[PDB]
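Written out below as structure tokens is the structure these notes cover.
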Amino acid sequence: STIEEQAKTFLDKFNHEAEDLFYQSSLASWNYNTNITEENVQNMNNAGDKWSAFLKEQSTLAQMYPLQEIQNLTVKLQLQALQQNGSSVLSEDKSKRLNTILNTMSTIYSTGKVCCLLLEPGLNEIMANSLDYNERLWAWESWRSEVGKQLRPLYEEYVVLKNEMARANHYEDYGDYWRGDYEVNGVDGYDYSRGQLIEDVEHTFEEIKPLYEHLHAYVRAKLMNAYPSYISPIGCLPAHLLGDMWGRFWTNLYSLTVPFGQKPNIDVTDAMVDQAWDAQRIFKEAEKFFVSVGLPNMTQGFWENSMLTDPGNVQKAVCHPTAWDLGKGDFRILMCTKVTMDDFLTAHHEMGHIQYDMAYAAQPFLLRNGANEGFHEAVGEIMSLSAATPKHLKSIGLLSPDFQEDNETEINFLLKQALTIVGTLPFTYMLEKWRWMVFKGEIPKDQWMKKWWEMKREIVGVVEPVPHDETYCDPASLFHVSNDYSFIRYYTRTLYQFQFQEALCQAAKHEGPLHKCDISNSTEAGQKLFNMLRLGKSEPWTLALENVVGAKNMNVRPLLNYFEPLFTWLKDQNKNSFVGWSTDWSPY
Amino acid sequence: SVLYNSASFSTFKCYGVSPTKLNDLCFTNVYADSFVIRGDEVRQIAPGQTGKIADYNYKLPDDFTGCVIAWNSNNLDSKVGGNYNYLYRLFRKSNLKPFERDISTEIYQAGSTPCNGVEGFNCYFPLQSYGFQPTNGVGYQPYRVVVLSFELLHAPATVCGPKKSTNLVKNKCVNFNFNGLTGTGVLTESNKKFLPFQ
């Protein structure tokens, strides 16, 4: 026997044993997520202990296999994600010390009380619905003086420990670990080194600034009615006037900014009460969306094992919107589905991930994963975007076939989407580039506050509402930082949302703007969609993008076509105030 | 004929011999290979396939003159949370001829190191466990496949088919056929007797 022939024996040996252990790890955790019981806590720890020990002992037997003699454009990609060094490459002393920091930063963030008052929905309502300048300021200033102080010493050690871990896996700094997933090396023609990922984003960000300047000027000129003195017509915006605690989610600002009071958005909540919708017809109408397009249908066990109802009074638990994948043909969804419009738009988000896992059903367990971390959520965004067009809701049961698309109605529809998709784009791009310079050496350890505040005025446009010092720490109180996660997956999610939508809407005779498109009864747009979903981890992300769009690089052009009517209305409205912001202005 | 329209089987494919011609056809020896496999392994049971199940476990010839009976249970059998009752061979260092059973619990040798007894590296366990769970989809359900073997040798075939009998009309000059003797006459009653062995 040779090398590639004996390598296939270890794959089938591991796949026939990992799927049995991974199914017990997800089944034990599913019982705790559907019924609060102390007995289910021990079953999750016992199932996770055997899974964590079996994965580490099988990776050692694959270390002696050469990583350069297997050529098949499929098996080579499986060994790169299995023969990795991982967090156990360091010594036994620094291994247990690094895991302790990850548990302390998550405890303070989850128990951060302001005396008591919790974060959400505790301080979330104060930072949104308040209509005052001296009321919502105390909720933001006290959060940095209590949570930022307890996370400052735990964040300094997080930089030095994670930097040495990345250098042991043949890299430069810690920033290369998050970018190593997009890096492709070993195939033929589909190569993509790290020298190109650094320039793909910095170029498209220069063209989105004119779109952000018109959106930021509309929020600044709107708050001048409530308080003219506190808001400068040419200045920036304080950090306590963005809705979110960290200034990332601008969805709460939609309640204070309303362009049209005559033609508001559509509401399909009352239309489902008369048509008998007992939280079951939502999934039935959503099933047809994945049938007449060219995608596989559902299964019989999907409607009998996935808890999609209410726990009632005898049982109670949680239901965070997150898709599950138990494996071996078992797929369940844990979402409390009610009878309103909020649950109708979010039903198609996790539903797109179900068709993703069903694409690579005949593939081994080592290929049941996306090409990158920024592609899993990209499948759920293109399904929820088409599920919000009034034309899509007209051909189904709910809504009235007498409603037509109005020019003034689309103005309010693009405003709420610009405060979430591109609303967090400048904040994500700034926070991602700021952390990449800490591990390198461009930002000193004692110059975090001096660098973080001077970059917000030049990109986001947020000054200092209250003078601080070099002791506070703002980025350490983030859900994706205190729990060890990457923020680069959200930046590419907003760009890949419009790239995959323009390709499907082009074959469906829906050119021009993307807000009037409707993916329904289109067999051609469904064939190209299943190609990149079936590939999974078998092929790099460069091939998955060409099969739908046609290229291998990101582009901001499809992002501007969806906001074309919004960019024109903001230009003729913000011309009376000021287009831009002055970084030399300070409220104090 | 009664085993085709019984409405108790999922799939019923016949190769070579038609499913509507074996009712009155004689067969020498009739065999039945009853076994249970997975859902994706049902398509592999065909004269002319290959893989890891139809090559090392149950080998099928190039030509097949019979039917393939397979239904679904997924109840009265199987378990929740995994199946730990039956096993199946995955890899094997040597091939097997068609119509041959392998009951040797040997160890597959992937590398060049001698296995059979000692494991650890390049010596994996070939017998794998199933996954019959009623909470999965369709391709993960147990299907009991009963392969029928229809052979025709020089031995006198004693397995044919029941002939359909009719009524008995008398006092009429009609046609009859008794023991392959085609005749046309009147079947009138008789009082004399013949011999019991004739």
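We number chain B the same way Swiss-Prot does; the residues here are 366-563, in that order.
Placed from the backbone N, Cα and C atoms, the Cβ positions cover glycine too.
As recorded in Swiss-Prot:
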VARIANT   B:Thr376 to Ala  In strain: Omicron/BA.2, Omicron/BA.2.12.1, Omicron/BA.4, Omicron/BA.5, Omicron/BQ.1.1, Omicron/XBB.1.5, Omicron/EG.5.1
VARIANT   B:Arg408 to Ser  In strain: Omicron/BA.2, Omicron/BA.2.12.1, Omicron/BA.2.75, Omicron/BA.4, Omicron/BA.5, Omicron/BQ.1.1, Omicron/XBB.1.5, Omicron/EG.5.1
MUTAGEN   B:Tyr453 to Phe  Decreased HLA binding to NF9 epitope. Increased binding affinity to human ACE2
MUTAGEN   B:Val483 to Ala  Increased resistance to neutralizing antibodies
VARIANT   B:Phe490 to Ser  In strain: Lambda/C.37, Omicron/BQ.1.1, Omicron/XBB.1.5, Omicron/EG.5.1
VARIANT   B:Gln493 to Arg  In strain: Omicron/BA.1, Omicron/BA.2, Omicron/BA.2.12.1
VARIANT   B:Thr547 to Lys  In strain: Omicron/BA.1
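Location within the structure of each feature annotated in Swiss-Prot.
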| residue | record | CB count, 10 Å |
| --- | --- | --- |
| B:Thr376 | variant position | 13 |
| B:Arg408 | variant position | 10 |
| B:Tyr453 | mutagenesis position | 20 |
| B:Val483 | mutagenesis position | 10 |
| B:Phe490 | variant position | 15 |
| B:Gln493 | variant position | 19 |
| B:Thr547 | variant position | 8 |
Seminar exercise, completed: Looking only at the recorded positions B:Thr376, B:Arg408, B:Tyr453, B:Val483, B:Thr547, B:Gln493 (variant position) has its closest CA neighbour at B:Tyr453
Exercise. Are there recorded positions in B:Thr376, B:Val483, B:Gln493 whose CB lies under 8 Å from a CB of chain A, and which ones?
Worked result: B:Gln493
Exercise. Of the recorded positions listed here (B:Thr376, B:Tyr453, B:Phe490, B:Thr547), which is spatially closest to B:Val483 (mutagenesis position) when Cα positions are compared?
Worked result: B:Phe490
Exercise. In Å, rounded, how far does the Cα of B:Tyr453 (mutagenesis position) sit from the Cα of B:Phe490 (variant position)?
Worked result: 11
Problem set entry | For B:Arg408 (variant position), the one of B:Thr376, B:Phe490, B:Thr547 that lies nearest, given that the variant positions are compared by Cα | B:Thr376
Problem set entry | Integer Cα-Cα distance in angstrom, B:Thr376 (variant position) to B:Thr547 (variant position) | 41
Exercise. How long is the line from the C-alpha of B:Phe490 (variant position) to the C-alpha of B:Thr547 (variant position), rounded to the nearest angstrom?
Worked result: 66
Exercise. Per DSSP, B:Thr547 (variant position) is which: helix, strand or coil?
Worked result: strand
